[PDB]
Amino acid sequence: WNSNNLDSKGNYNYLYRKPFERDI
Amino acid sequence: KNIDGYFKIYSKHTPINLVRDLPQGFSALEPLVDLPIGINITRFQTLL
């Protein structure tokens, strides 16, 4: 679901860069 | 073994008297534990 009523501010705390593999 | 983000453990115990080597014979290992841990693994080490 859209969380524009919870997580927007903008808000820079969310970040991004495979099958159940994290990319730390 | 590590497959689809699951780390699987199988094991068995047996009595022996051969100090020198692995005994010539057959017995299968049962699944004990299965960890949904997702780690990319290429190396391992053992605790004394």
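By Swiss-Prot numbering, chain B shows 195-242, in order.
Recorded method for this deposit: electron microscopy, 3.1 Å.
The backbone N, Cα and C atoms fix where each Cβ goes, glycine too.
Around B:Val213 (variant position), no same-chain residue at least 6 positions away in sequence has a Cβ under 8 Å from its Cβ. According to Swiss-Prot, the natural variant B:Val213 to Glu carries the annotation: In strain: Omicron/XBB.1.5, Omicron/EG.5.1.
In Swiss-Prot, the entry for natural variant B:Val213 to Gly states: In strain: Omicron/BA.2, Omicron/BA.2.12.1, Omicron/BA.2.75, Omicron/BA.4, Omicron/BA.5, Omicron/BQ.1.1. The structure shown retains the original residue.
Among the natural variants in Swiss-Prot is B:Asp215 to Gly, noted as: In strain: Beta/B.1.351. Around the Cβ of B:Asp215 (variant position), the same chain contributes no residue under 8 angstroms that is 6 or more positions distant in sequence.
One entry in Swiss-Prot concerns the natural variant B:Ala222 to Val. Its note says: In strain: 20A.EU1. All protein chains considered, the CB of B:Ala222 (variant position) has 6 other CB atoms within 10 Å. Annotation note: B:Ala222 (variant position) sits in a coil segment as assigned by DSSP.
Among the mutagenesis results in Swiss-Prot, B:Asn234 to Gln has the note: Increased resistance to neutralizing antibodies. The residue drawn here is the original one. Within 10 Å of the C-beta of B:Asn234 (mutagenesis position) there are 9 other C-beta atoms, taking all protein chains into account.
Less than 8 angstroms from a Cβ of chain A: among the recorded positions B:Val213, B:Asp215, B:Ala222, B:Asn234, that describes B:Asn234.
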